[PDB]
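Engineer: Dropping the structure in here first, questions after.
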Amino acid sequence: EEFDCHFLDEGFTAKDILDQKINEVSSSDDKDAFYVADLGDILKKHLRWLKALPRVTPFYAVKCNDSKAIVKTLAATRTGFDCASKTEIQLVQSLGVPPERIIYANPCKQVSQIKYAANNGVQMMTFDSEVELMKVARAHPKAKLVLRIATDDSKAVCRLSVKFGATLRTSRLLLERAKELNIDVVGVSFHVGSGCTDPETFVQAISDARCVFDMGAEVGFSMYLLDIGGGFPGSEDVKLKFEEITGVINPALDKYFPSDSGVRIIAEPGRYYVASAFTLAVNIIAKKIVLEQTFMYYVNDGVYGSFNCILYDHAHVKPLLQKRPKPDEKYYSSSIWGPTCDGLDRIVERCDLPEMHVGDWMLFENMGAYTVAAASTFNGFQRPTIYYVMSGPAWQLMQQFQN
Amino acid sequence: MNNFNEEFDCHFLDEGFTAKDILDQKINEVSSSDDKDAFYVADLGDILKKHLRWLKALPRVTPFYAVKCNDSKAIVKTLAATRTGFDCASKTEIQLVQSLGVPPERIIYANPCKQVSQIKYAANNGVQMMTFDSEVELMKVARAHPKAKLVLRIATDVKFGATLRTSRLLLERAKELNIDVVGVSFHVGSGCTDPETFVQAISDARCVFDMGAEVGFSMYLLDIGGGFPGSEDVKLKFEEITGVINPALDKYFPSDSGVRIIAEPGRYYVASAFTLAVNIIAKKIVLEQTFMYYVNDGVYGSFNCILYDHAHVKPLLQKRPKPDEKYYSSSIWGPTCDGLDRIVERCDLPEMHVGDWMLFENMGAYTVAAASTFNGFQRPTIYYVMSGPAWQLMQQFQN
Ligand SMILES: *Cc1c(COP(=O)(O)O)cnc(C)c1O
Ligand SMILES: *Cc1c(COP(=O)(O)O)cnc(C)c1O
């Protein structure tokens, strides 16, 4: 099923296909959870990116969803790939992507994985520490390094301990140390992150990046690479939409990194490409009534599976009814639980739903990003099957991108 | 040492050597190379020691290992030879146990809320005993496994467990549907602070047994669940808990009644058998002087137990530091690019360097069982060891 893609007929949408599949299994007990993944939605996102950020080459953040179908579609589109590990580089290269379309954007890499990157021709890597420079000097001395700078997220849960990113002061010392070690630093990267309430944050990051560029010029480096990271929204169900962010980014790029300077601007979008492409259908496998009347529903995907995103990715999930609800239907306070025997495997603490029954389906939209990528087989429950769909016109568009 | 697939490969543990010595040897073996991937040493002899200890502490209670805690084939094979039962929650777990040769009468399907197709799989493969705590579950059993032997799971002091009031209604409803209810199960859970909770649970089970007798059921199976500690690094130790359980079992379920008592320990068997070695792969100094260490296992891997299992992890050095060695405030981070992939927020450590190893004891339970390959990082290699005397002990259990 990984390389199996189904046709999407004219006048149909991923939703219609989902409804059809649900109807077809209605008289049986084959009601495992499943995804419908519209590869055409990923192509749509790419067109939208090219239009909104014409100066920025997208490098898809593989970690967000490492589906071979996704990577193949994006590779056909000629986008780059941001890989954090040997396995991700192997996946991308296996599909035929040359090394110059890969950035190894992990600032803290095990020596053997740096060696793997060097052996396979991946030259560009990020870094934010002196020890990383020592490791690169030993294991990949001809690498092209991108300095990752810190970006403030005022809504992070742990604002004192920041995992990645050098301050400006540290950035100066790092550039000088790289010069001492005869290591080439070619640019600057930053990552604002998905939790971004104000687009001005991007402006600040771009300004800081320009500062580090100036620092590089002072130390004698030829810096050309600006990496504006990820965090762009992957669906319209957000307060701060993609186009508002890009409307604030493009003037900043024009001001701090004009095209005549020779800068090459890239980004590392992950969730932007894939979030809305996946819709998850789970089946209600068990039910309890608690006395006014409240309900507990048990479904066959949970926090150890697709909904790990609730804990790892700070996700909030909205259950949707497969069968439309009449205006007069009574809604009851309800909780939704995963299949595992763990008391913590709870998807929704409280929501309002009409009375549902075992065998009914619940749908979760925008489930592409940081869901299957982090699922486990805890308690022996297997990952939901993914059905990849693509229309004829979407395939034609992909062909155009291939030429 | 090198694995000859790790699943079924077991290494000998020589006389006078312990799991720690094997760990040191492996570390020494790779000291001059860059192959510094995280790895486990799993002492199957420790699991056999736990079984002997269980037999002595709870002589009336047959243990059914909770496979979900650690589904290692090596573990299940060792426990299967030991003749324990298995508590299975899904088709895959039942498949694993049966593949190793365990007959269905040594399997309890102790998931109260089962998908119909999973119930069907159990019926197809002869697993008759299942738990339940709801009327809807009874409806599903009547359709998909009508000859099952049902065990009523009762609540103890949100997700599972019927109240006594609900238990009465469930027993009557099961009688209406001609479904056989043979016993009661409860699960106190690991975070139990007061052992008296077990006494109340056993008393509640006795009440539900009496309720079953009133409606005409022959109740014989008492399942006291799990939650027993898997290490000595706990406030409430195993033997204190069993000291409170055994008098209650004698009072509420005397042997002459014909009751069969089982338990579902998971972490008790496996927690202390696994020691994890991770390598420091990156390092930062933050200016008095504090350090950030990055290791090659994290919250998406073995340390998912921090979020899923409320685990508190203690990093250990390979060699005990000198008393006057300088310690620094330090943080420990996982390998993934996620900002949340942090193992230790703050601890005191001597200055360490890239290539040094950090050890984590009592990492057997709810660690590898829930690890993912997020960001492409592979699950740590597990090296299984067993001494000759441990193998001899396993033979005695088997015969
Ligand atoms: C996670 C990550 C991304 C992708 O983030 P999204 O929110 O999915 O766009 C991009 N760059 C880096 C360095 C990351 O760690
Ligand atoms: C998880 C579980 C167990 C095992 O719990 P431990 O804390 O590992 O002993 C036993 N019984 C049931 C019903 C469980 O869900």
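All chain B residue numbers match Swiss-Prot; in order, they span 1-4, 6-158, 168-297, 311-422.
Just so it is clear, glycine is given a Cβ too, placed from its N, Cα and C backbone atoms.
Heads up, here are the entries from Swiss-Prot:
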ACT_SITE  B:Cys360  active site, proton donor
BINDING   B:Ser200, B:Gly237, B:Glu274, B:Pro275, B:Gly276, B:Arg277, B:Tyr389  pyridoxal 5'-phosphate binding site
BINDING   B:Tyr331, B:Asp332, B:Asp361  substrate binding site
MUTAGEN   B:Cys360 to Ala  25% decrease of in vitro nitrosylation level
Engineer: Quick check for the class: what is the C-alpha distance, in angstrom and rounded, between B:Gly237 (pyridoxal 5'-phosphate binding site) and B:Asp361 (substrate binding site)?
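Structural biologist: Computed Cα spacing between B:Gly237 (pyridoxal 5'-phosphate binding site) and B:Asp361 (substrate binding site) is 32 Å.
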Engineer: Between B:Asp158 and B:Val168 the model skips 9 residues; how long is the Cα-Cα span in Å?
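Structural biologist: With 9 residues missing, B:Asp158 and B:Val168 have Cα atoms 10 Å apart.
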Engineer: Could you round the CA separation between B:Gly276 (pyridoxal 5'-phosphate binding site) and B:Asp332 (substrate binding site) to a whole angstrom and send it over?
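Structural biologist: On Cα coordinates alone, these residues lie 13 Å apart.
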Engineer: Could you measure between B:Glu274 (pyridoxal 5'-phosphate binding site) and B:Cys360 (mutagenesis position) for me? Cα positions, answer in whole angstrom.
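Structural biologist: Their Cα atoms are separated by 37 Å.
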Engineer: With DSSP assignments reduced to helix, strand and coil, which class does B:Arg277 (pyridoxal 5'-phosphate binding site) get?
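Structural biologist: Note: B:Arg277 (pyridoxal 5'-phosphate binding site) is helical by DSSP.
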Engineer: Name the recorded positions, out of B:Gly237, B:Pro275, B:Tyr331, B:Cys360, B:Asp361, that lie close to chain A, meaning a Cβ-Cβ distance under 8 Å, keeping sequence order and answering 'none' if none do.
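Structural biologist: In terms of proximity to chain A, the recorded positions that count are B:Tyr331, B:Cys360, B:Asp361, given in sequence order.
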Engineer: Rounded to a whole angstrom, give the Cα distance between B:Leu297 and B:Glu311, which sit at either end of 13 unmodelled residues.
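Structural biologist: Cα of B:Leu297 to Cα of B:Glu311, across the missing 13: 6 Å.
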Engineer: Calculate the distance in Å between the alpha carbons (Cα) of B:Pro275 (pyridoxal 5'-phosphate binding site) and B:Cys360 (mutagenesis position), and round it to a whole number.
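Structural biologist: The Cα atom of B:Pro275 (pyridoxal 5'-phosphate binding site) is 36 Å away from the Cα atom of B:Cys360 (mutagenesis position).
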Engineer: Starting from B:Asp332 (substrate binding site), work out which of the recorded positions listed here (B:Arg277, B:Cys360, B:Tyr389) have their Cα within 10 Å, and give them in sequence order.
Structural biologist: B:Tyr389
Engineer: Measuring Cα to Cα, how far is B:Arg277 (pyridoxal 5'-phosphate binding site) from B:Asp361 (substrate binding site) in Å?
Structural biologist: 29
Engineer: Are there residues of the same chain, six or more positions away from B:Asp361 (substrate binding site), whose CB falls under 8 angstroms from its CB, and which are they?
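Structural biologist: Listed in sequence order: B:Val322, B:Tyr323, B:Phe397, B:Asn398.
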Engineer: Compare the Cα of B:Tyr331 (substrate binding site) against each of the recorded positions B:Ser200, B:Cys360, B:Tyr389 and report the nearest.
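Structural biologist: Comparing Cα positions, the candidate nearest B:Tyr331 (substrate binding site) turns out to be B:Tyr389.
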Engineer: With respect to ligand 2, which members of the recorded positions B:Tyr331, B:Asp332, B:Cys360, B:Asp361, B:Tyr389 satisfy a Cβ distance under 6 angstroms to one of its atoms?
Structural biologist: none
Engineer: Tell me the Cβ contacts of B:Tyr389 (pyridoxal 5'-phosphate binding site) under 8 Å, same chain only and six or more apart in sequence, or just say none.
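Structural biologist: Result: B:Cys70, B:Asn71, B:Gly276, B:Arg277, B:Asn327, B:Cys328, B:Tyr331, B:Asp332, B:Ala334.
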Engineer: Out of B:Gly276, B:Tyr331, B:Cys360, which recorded positions lie by ligand 1, with a C-beta less than 6 Å from some atom of it?
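Structural biologist: So the answer is B:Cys360.
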